[PDB]
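S.K.: Could you have a look at this structure, given as structure tokens, before my questions?
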Amino acid sequence: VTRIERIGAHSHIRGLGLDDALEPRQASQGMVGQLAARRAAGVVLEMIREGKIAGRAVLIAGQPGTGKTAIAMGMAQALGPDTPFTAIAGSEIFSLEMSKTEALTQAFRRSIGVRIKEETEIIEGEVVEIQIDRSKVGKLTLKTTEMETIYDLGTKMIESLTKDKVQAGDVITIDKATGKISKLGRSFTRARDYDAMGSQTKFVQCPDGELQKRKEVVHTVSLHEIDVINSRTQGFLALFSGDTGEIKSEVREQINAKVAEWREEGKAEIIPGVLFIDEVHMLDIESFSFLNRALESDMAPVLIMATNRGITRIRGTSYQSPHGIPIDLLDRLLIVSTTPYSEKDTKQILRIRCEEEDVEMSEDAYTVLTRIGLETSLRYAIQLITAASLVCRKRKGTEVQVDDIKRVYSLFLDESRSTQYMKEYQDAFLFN
Amino acid sequence: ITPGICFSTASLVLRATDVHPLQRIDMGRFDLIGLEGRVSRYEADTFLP
Amino acid sequence: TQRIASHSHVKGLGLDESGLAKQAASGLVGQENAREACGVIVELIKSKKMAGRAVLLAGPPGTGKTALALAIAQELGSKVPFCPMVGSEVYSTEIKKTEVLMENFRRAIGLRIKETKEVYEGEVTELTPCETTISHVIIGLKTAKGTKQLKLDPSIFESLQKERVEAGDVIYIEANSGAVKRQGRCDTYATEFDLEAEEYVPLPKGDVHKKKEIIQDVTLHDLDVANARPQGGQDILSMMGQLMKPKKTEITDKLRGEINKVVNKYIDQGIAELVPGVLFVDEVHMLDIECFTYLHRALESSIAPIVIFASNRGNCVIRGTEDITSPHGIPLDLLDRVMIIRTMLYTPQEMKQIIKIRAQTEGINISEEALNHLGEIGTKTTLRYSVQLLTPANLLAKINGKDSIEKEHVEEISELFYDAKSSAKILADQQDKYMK
Amino acid sequence: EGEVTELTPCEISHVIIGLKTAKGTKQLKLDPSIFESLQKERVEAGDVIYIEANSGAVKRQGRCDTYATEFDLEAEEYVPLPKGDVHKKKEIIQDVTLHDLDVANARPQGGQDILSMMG
Amino acid sequence: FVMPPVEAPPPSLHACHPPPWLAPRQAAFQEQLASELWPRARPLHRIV
Amino acid sequence: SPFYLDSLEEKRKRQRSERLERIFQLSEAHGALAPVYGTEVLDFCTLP
Ligand SMILES: Nc1ncnc2c1ncn2[C@@H]1O[C@H](COP(=O)(O)OP(=O)(O)O)[C@@H](O)[C@H]1O
Ligand SMILES: Nc1ncnc2c1ncn2[C@@H]1O[C@H](COP(=O)(O)OP(=O)(O)O)[C@@H](O)[C@H]1O
Ligand SMILES: [Mg+2]
């Protein structure tokens, strides 16, 4: 069937294609060429996995179509889902709700994962009888398939039971430490054959085993999630709405201290991750200045960046800098350069894309498409793969031929041909 | 002290968003935010399975 | 659509079974190559396996880019989500531009859910809670086809008491959720008082138990906004939140991923179907550099829809930049990621065909000489001006007592109204008098 | 306007109030909102109160002067008995602008309900 | 001491045949909100 | 059992089967979703 995840621009990439010595294979895990860049990415990946060093920045720079986002997706895939990988674009830090520096702080704190581990004793059973004498004192009877006992209730326990409207036949769990009662379900009897059911009622089997049980919960949360939880009274709602605002720095310092205390106590573990900012040249000079000192914290993730700009103008200034990035930040980061692909590399990438899309192409078609990709662009050839597959299927064919590629080349124009045709009729278009 | 403004509208307007139950699906099967503060990890992971 | 819009005559791309474009079909005249390209794009959208592919329709104004997009939408059908947006709609005062773009992206992705709904509806003849607390609720519902006794979950009693449900009221109960709506009193009790402020409703006609199997389409954005804020809630904070002004919020990527997981679960179960759909961005040149940069990332997602752009600009300045010019107002990096469909200008014969089609769509009879004069006017000034002259000319014909447009009516309308070029000439001849 | 002689709730609970002045006595039945306002003003038997029927605004002015000798330290402000009638109607000229009406009807605060305070 | 020159109740929505459930729901919501919040508004009595 | 009717009992047992199927489907539907965070995680992460 068709799931929500479909063939995208980087669906064929499963990893960086390296061996145990971080030597890149020519074509492994869906990546072709970029040997030096892939080796550098693997070194950075080992640095991320060790987690010892904080606030390391790497910039993937190169011409468009040279595999920068491909390398970033390969790094994300090779890194486990356990380790956080926050991928944002440069334009996403311009928010109407929070400042640019707040957006960058939240992006930094989303990239550090905290794995928590709480062990809690609970009582779990089906309610048999609740007798309350008069809201002063009462008794509660709970049962399993192998056990049954009666409990003496106090004032607060009676109030909590009356508030939750616990009745007979309900399967509930009670936390011994805090006394909070959550209802799991109700048992099914012959008399409970309802014709209409409430939105929260559900029928479950009576629990087996022993009435007293230990509950172990292990989950991975980020620092930003703890900040949002502790920002306001019902801050967990902002984890859905996103209406977080600007969290106070004192709250962040308290949460860092508390997380360190948990890590010392053994109740939590830190998993530093990666923050990938794609098209960083969109960041303003203020954002770069903030990044300069944000990476210097002991709770800063690895900052991977990718730009395709030459010596251009920094946003918010009139200065020219080699990547659109001020040289002060560029001195804080290692630059990984991507080289343009050759004819063989382009053909191998086209083969991988065809395999991903399940398209059969003749060798002459591959030669023509590789020539087109060298002449126009690699992405144009990749799109022509699917266009030619569709056209071939339209004429009830099974293998894409050169005629199909020529047909889709005539139907769909690249940038150069469109620009030429526009220049031919320049006066027709508006605001030249 | 002034009397309030009495704004009169068509009775059909107040039923514009209303959809009959036989004409709409149950949106509670996608309710993730409603589970917060009410459903625990124990129930979802260990008990119900 | 009773009223006639600008593209009310576009019924499809007009292709044949081989994908080739007929000269005049489905309300489209000419643009054969563009129509064939749009047919290939429609075949791409139907074959749901591709995500994030983007298409640009580039050509001079009035060449039919919007008409081609609407023809694509008609060819797909109402079952595929076609979300039309204008590039200037991203400048919201509540959320950032990237949030608007992602919301539209999620709007384009559709989810089809097949479900059988059960509702118990009828006049209440008995409402008896059974004490053991309340073990269950016994209700008696009456319809024209009989009476049914129902055992209710005790949680529904709170809903029944809140709605103030008594004997003689017409209610419905949802089997899956227990929701109760008291939709008035039965009209058999309308005479129980001479003056009560009650809404009396006829007794339902069918059975008490009504079953309907329905297929409803929802988009991912609907689930996102459904999970952005809580609903209901008897707590004080929830109630005070109900009074708060509803404002669009920057929905988190965590919530997006969780909703994607839920959708995948229901797809695997077999109760959901995915319809990738199409997002059409018109006047894309109104986007600034930040929007284009974000589109670079958004289009590369494995979850994004097919996006169709349209631009009539030539070599113009990108909106967010100082002096950077690009071929269509679109950065070369985004142009590298799109397949460009080129629309050409129309010959006089094609213009006459389009004018005739517009006349037929607007219910206007036009003579051959009037049509030829209109075509000459369109060649002189613009196709849009000639199309816009049909209805006023028909009105003058109707006033004069004629059921058809003659040449004199077209001449009179051309005298009454001016096109852009004539008005600009008048303005240039009287520069001093007009405001600067 | 008068001294409160009886404050009897009538079950939402209405209030039956008895007011006396130097000219007479009258018993009135008032809305539950007025009873809530009287409770908020801590009006008890013997207090001189002012009620505006148009706005439902209840003001407690003080304990009646006749009780100012009972104690030596009561922590009360005493007010003389009203010398007119219990029920009065006064016609006055109000100077308002169109903007004032627009503001009053756009951010209403005349209902004295919870929703007005919330807004 | 500052008093608004004019005081008005909120605009009321009137329909000939409204949904018979809207008004009871609004009344219940207002009643619950008042019962939960009016005791907390007593300190502002002198200001009001 | 002189007044026994086979059709009425067949209808009643079909109704009982439908009711049981509805109970099963609703019980499965009302506990299918797992929380994004959960009560335990939120309680752990919530400082005083
Ligand atoms: N080394 C590679 N192996 C496989 N595919 C690649 C490689 N480099 C680039 N591509 C493909 O080329 C397309 C554009 O490259 P990408 O890295 O996404 O953007 P850019 O390099 O221009 O920043 C992607 O769809 C990607 O799959
Ligand atoms: N090839 C065509 N066939 C039929 N109608 C057309 C064609 N091209 C344009 N039109 C009509 O002309 C009008 C203006 O065209 P429009 O779609 O606005 O062009 P653009 O989008 O380039 O401005 C539309 O109402 C459209 O229906
Ligand atoms: Mg890239």
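What you see of chain A is 16-149, 156-453, where the numbers are those given in Swiss-Prot.
Recorded method for this deposit: electron microscopy, 3.6 Å.
Cβ atoms here come from the backbone N, Cα and C positions, even for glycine.
This is the feature table in Swiss-Prot:
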type: BINDING; residues: A:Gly77, A:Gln78, A:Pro79, A:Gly80, A:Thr81, A:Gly82, A:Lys83, A:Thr84; note: ATP binding site
type: MUTAGEN; residues: A:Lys83 to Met; note: No effect on interaction with NOPCHAP1
type: MUTAGEN; residues: A:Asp299 to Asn; note: Abolishes ATPase activity
type: MUTAGEN; residues: A:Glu300 to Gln; note: Reduces ATPase activity. Decreases interaction with NOPCHAP1. No effect on formation of RUVBL1-RUVBL2 heteromeric complex
S.K.: Would you mind pulling the DSSP three-state label for A:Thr84 (ATP binding site)?
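M.R.: Its secondary structure by DSSP: helix.
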S.K.: Using DSSP and collapsing to three states, where does A:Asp299 (mutagenesis position) fall: helix, strand or coil?
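M.R.: In the DSSP reduction, A:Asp299 (mutagenesis position) maps to strand.
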S.K.: Quick one: pull the CA-CA distance for A:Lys83 (mutagenesis position) versus A:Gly77 (ATP binding site), whole Å only.
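M.R.: For A:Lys83 (mutagenesis position) versus A:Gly77 (ATP binding site), the Cα atoms are 7 Å apart.
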S.K.: Using C-alpha atoms only, work out the spacing between A:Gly82 (ATP binding site) and A:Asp299 (mutagenesis position) and round it to an integer in Å.
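M.R.: Cα to Cα, A:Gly82 (ATP binding site) and A:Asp299 (mutagenesis position) are separated by 12 Å.
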S.K.: Beyond A:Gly77, A:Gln78, A:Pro79, A:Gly80, A:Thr81, A:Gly82, A:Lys83, A:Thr84, what residues of that chain have CB atoms within 8 A of the centre of the ATP site's CB atoms?
M.R.: A:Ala85, A:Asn329, A:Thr359
S.K.: Show me the subset of A:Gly77, A:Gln78, A:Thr84 whose Cα is within 10 Å of A:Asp299 (mutagenesis position); these are the binding-site residues I mean.
M.R.: A:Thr84
S.K.: Reported as an integer number of Å, what is the Cα distance between A:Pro79 (ATP binding site) and A:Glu300 (mutagenesis position)?
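M.R.: Taking the Cα atoms only, A:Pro79 (ATP binding site) lies 11 Å from A:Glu300 (mutagenesis position).
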S.K.: Say we define neighbours as other CB atoms within 10 Å of the CB. Which of the binding-site residues A:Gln78, A:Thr81, A:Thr84 has the fewest?
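M.R.: Counting other Cβ atoms within 10 Å of each of the binding-site residues A:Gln78, A:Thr81, A:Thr84, the minimum falls on A:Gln78.
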S.K.: Could you give the Cα-Cα distance between A:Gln78 (ATP binding site) and A:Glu300 (mutagenesis position), in whole Å?
M.R.: 12
S.K.: With the Cβ under 6 Å from ligand 3 as the test, give me the qualifying entries from the recorded positions A:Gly77, A:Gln78, A:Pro79, A:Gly80, A:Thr81, A:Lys83.
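M.R.: The qualifying recorded positions are A:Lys83.
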S.K.: When C-beta separations to chain C are restricted to under 8 angstroms, which of the recorded positions A:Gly82, A:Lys83, A:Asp299 qualify?
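M.R.: Listed in sequence order, the recorded positions near chain C are A:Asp299.
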S.K.: A 10 Å Cβ contact count, applied to the binding-site residues A:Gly77, A:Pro79, A:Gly80, A:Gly82: which residue has the minimum?
M.R.: A:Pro79
S.K.: If you count Cβ atoms within 10 Å of the Cβ of A:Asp299 (mutagenesis position), leaving out that atom itself, what do you get?
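M.R.: Taking every protein chain into account, the count is 24.
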